[PDB]
Amino acid sequence: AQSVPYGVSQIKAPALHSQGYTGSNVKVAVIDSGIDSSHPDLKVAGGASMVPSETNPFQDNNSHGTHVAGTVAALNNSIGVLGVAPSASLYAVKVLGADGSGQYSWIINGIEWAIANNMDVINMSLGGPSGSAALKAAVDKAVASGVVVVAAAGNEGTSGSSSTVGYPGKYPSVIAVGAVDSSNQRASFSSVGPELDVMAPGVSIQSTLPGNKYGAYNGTXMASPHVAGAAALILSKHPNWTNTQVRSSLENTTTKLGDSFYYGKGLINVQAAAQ
Ligand SMILES: [Ca+2]
Ligand SMILES: [Ca+2]
């Protein structure tokens, strides 16, 4: 049997699936630690590894990439979970090693690859406290090229009134996603600040893990694939739209929760955003 994780329903994704919008033919690059393509509940369409030492993008020795990928597109079937856009074309862009670490230039090469290969959506469920002009240049190039870019806001919590959003989420061109639980309460670790654009479910997120397992993780990095998958359903309904319209729809149709400093524009609602 298959279970629909609570967050897939909380952002109102089943509504569009009922209407026949499941993300078909939309291409989503999951820039992360790889995706185990043999998981029976994932179908991976391609990818490329930027990590020198682990040249196979379909080998996820860390787990993070496979989990993020499952939230974006776990298949609709009799097993496991269901993704926000279960028919999306999933591409594993490996920029992080088995220890979950990455050099910014591997990350930039990942993004360049995504641009060259005409990705529609890029998900970066990763963040550092530092940025680099090269990193802003790659992210801004992607958005200029018409790609929807979504990134985890960071799991740094509150530092009084200091913004704690990390990079690349802190860049205006990137949609920075924070984490709420089932009751739309901000998770204590979720980074806060003026650069936070929307919130998605990020606490006890059941998704796929390497070796035909499933498991629940917490993080803004679990919030982010929910908004990348929502960008994929909007475009499967309106193939038509630019990354600028998809971003605006997501931001303008949110359920406003508390203060923007903590919640940005609020909880995305992809049924309202897809028009
Ligand atoms: Ca499934
Ligand atoms: Ca931003």
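Here chain A follows Swiss-Prot for its numbers: 108-382, in order, are the residues you see.
Any Cβ shown, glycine's included, is placed from N, Cα and C.
Database features (Swiss-Prot):
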type     : residues                           : note
BINDING  : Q109, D148, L182, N184, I186, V188 : Ca(2+) 1 binding site
VARIANT  : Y128 to F                          : In strain: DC-4
ACT_SITE : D139                               : active site, charge relay system
ACT_SITE : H171                               : active site, charge relay system
BINDING  : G276, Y278, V281                   : Ca(2+) 2 binding site
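Put simply, of the recorded positions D139, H171, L182, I186, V188, the one whose Cα is nearest the Cα of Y278 (Ca(2+) 2 binding site) is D139. In this structure, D148 is the one among the recorded positions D139, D148 with the smallest number of other Cβ atoms inside 10 Å of its Cβ.
Taking each of the binding-site residues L182, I186 in turn and counting other Cβ atoms within 10 Å of its Cβ gives the largest count for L182. Most buried of the binding-site residues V188, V281, judged by other Cβ atoms within 10 Å, is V281. Close to ligand 1, meaning a Cβ under 6 Å from one of its atoms, are these of the binding-site residues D148, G276, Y278, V281: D148. Taking Cα separation as the measure, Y128 (variant position) is nearest to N184 of the binding-site residues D148, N184, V281. Only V281 of the binding-site residues listed as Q109, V188, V281 bring a Cβ under 6 Å of any atom of ligand 2; the order follows the sequence. For the recorded positions shown (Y128, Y278), fewest C-beta neighbours within 10 angstroms: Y278.
Restricting the recorded positions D139, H171, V281 to those with a CA within 10 Å of the CA of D148 (Ca(2+) 1 binding site) leaves an empty set. Around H171 (active site, charge relay system), a 10 Å sphere centred on its CB holds 24 further CB atoms from the protein chains shown.
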